[PDB]
Structures are given as structure tokens and as C-alpha cells.
Amino acid sequence: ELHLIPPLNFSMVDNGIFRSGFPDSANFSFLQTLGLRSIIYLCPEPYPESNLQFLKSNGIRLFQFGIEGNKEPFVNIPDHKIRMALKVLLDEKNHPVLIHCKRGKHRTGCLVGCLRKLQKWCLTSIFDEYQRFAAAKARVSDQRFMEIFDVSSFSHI
């Protein structure tokens, strides 16, 4: 009866935009209900065969911008990779789009926080949303990345 299983830390960010951790086959019938056009994938690892077959069967485009895992206090969020992902995210032709890496907290959290900065949200509101997903794994380096992210080159879009 209660048969749909959203992926780990699943949320709707905006019209046509979702965030989560890594979907597995248990999550595919739920993802099918969203009519996705795109996945923005932020892990460096190759997409598993299971997931590739799901994308092929559903006509979903895979955009990969691989960000290596880092531990505090040595967090290094690659600005270029976040900005390449943001360029894809802001094109409505890619929507509906699911953003994911592993847990839906860090790489995912940074990309969504930078979108919120472009949407003119105050930093405390951006940080509150970031912290809601990251919970006990909230990182000051992820919020610092958002604090200094220069929105100049995206301001026109």
C-alpha cells in the first residue's frame, strides 16, 4: 500500500528541482513519478549499472561534475565544479532535475545554497536550510564557501 520510497534526504528545492543522496533500485518507482529530464551528479565515481539502466529506460540525461570527498578541517569545495553544475541547474530545459551525490548534505548542500544566494535569500536563511539537511554533519567550510561565493557572473541569468 505504502510502496513509494524517496531516496535518502529527498526534498523539492523549487519547481522542477530536487535534491537527495544516492538513489538505489528501491527508489526508482518513486523517481519515475517525478518525470525527471536530468540528474546533476556530484560524485567522482562512475554511475552504477543499475542506475544507468534506470536513466536509459526513462530517457534521463546524466550531468557529472565529480567533487572528491574531503573531511574537516581540510574541506576544499571546487568552485569550478559547483559553477558548472549551477549553469546546468539554471537551464529550465534540463528540468525536472535531481541533484545528488552520496548523502544529500555537503556537495548537494553547497550547490543548493549557491542557488539560494542567486535567488537573493539572506545568508542566515541559506545556512538554516543547509543545516536542516546536514544536521549533525553540518560543516562551517560549506557555509563559508556560500558566504564568499561571488554571484556576479550568474546575476544576469
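We number chain A the same way Swiss-Prot does; the residues here are 50-206, in that order.
In case you wondered, yes, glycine gets a Cβ from its N, Cα and C as well.
According to Swiss-Prot, the experimentally introduced change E117 to A is described as follows: Reduces phosphatase activity toward para-nitrophenyl phosphate 2-fold. A C-beta separation below 8 Å, combined with a sequence spacing of at least six in one chain, links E117 (mutagenesis position) to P93.
Summarising the annotation, Swiss-Prot assigns 1D-myo-inositol hexakisphosphate binding site to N125, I126, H129, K130 and lists a large-scale study or a structure entry as the type of evidence. Packing around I126 (1D-myo-inositol hexakisphosphate binding site) is summarised by its Cβ count: 21 other Cβ atoms lie within 10 angstroms of its Cβ, all protein chains included. In the three-state DSSP scheme, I126 (1D-myo-inositol hexakisphosphate binding site) falls into the coil class.
In the three-state DSSP assignment, the secondary structure recorded for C150 (mutagenesis position) is coil. In the structure as shown, the Cβ atom of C150 (mutagenesis position) sits within 10 Å of 25 other Cβ atoms. Under mutagenesis, Swiss-Prot gives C150 to S with this note: Abolishes activity.
Residues or ranges marked as active site, phosphocysteine intermediate by Swiss-Prot: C150.
Other Cβ atoms within 10 Å of the Cβ of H155 (mutagenesis position), summed over all protein chains shown, number 25. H155 to G, S, D, E or L appears in Swiss-Prot as a mutagenesis experiment; the accompanying note says: Abolishes phosphatase activity toward the phosphoinositides PI(3,4,5)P3 and PI(3,5)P2; reduces phosphatase activity toward para-nitrophenyl phosphate and O-methylfluorescein phosphate. Strongly reduces activity against 5-InsP(7).
Spatially close to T157 (mutagenesis position) yet at least six residues away along the chain are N58, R68, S69, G70, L91, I148, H149, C150, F182, judged by Cβ distances under 8 angstroms. For the recorded site, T157 (mutagenesis position), the DSSP three-state label reads helix. Under its mutagenesis annotations, Swiss-Prot gives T157 to A the following note: Strongly reduces activity.
Cβ neighbour count for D191 (mutagenesis position): 23 (other Cβ atoms within 10 Å of its Cβ, all protein chains included). Listed in Swiss-Prot is the mutagenesis experiment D191 to A, annotated as follows: Strongly reduces activity.
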Secondary structure of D191 (mutagenesis position) (DSSP, helix/strand/coil): helix
Largest tally of Cβ atoms lying within 10 Å of a Cβ, found at which of the binding-site residues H129, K130: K130
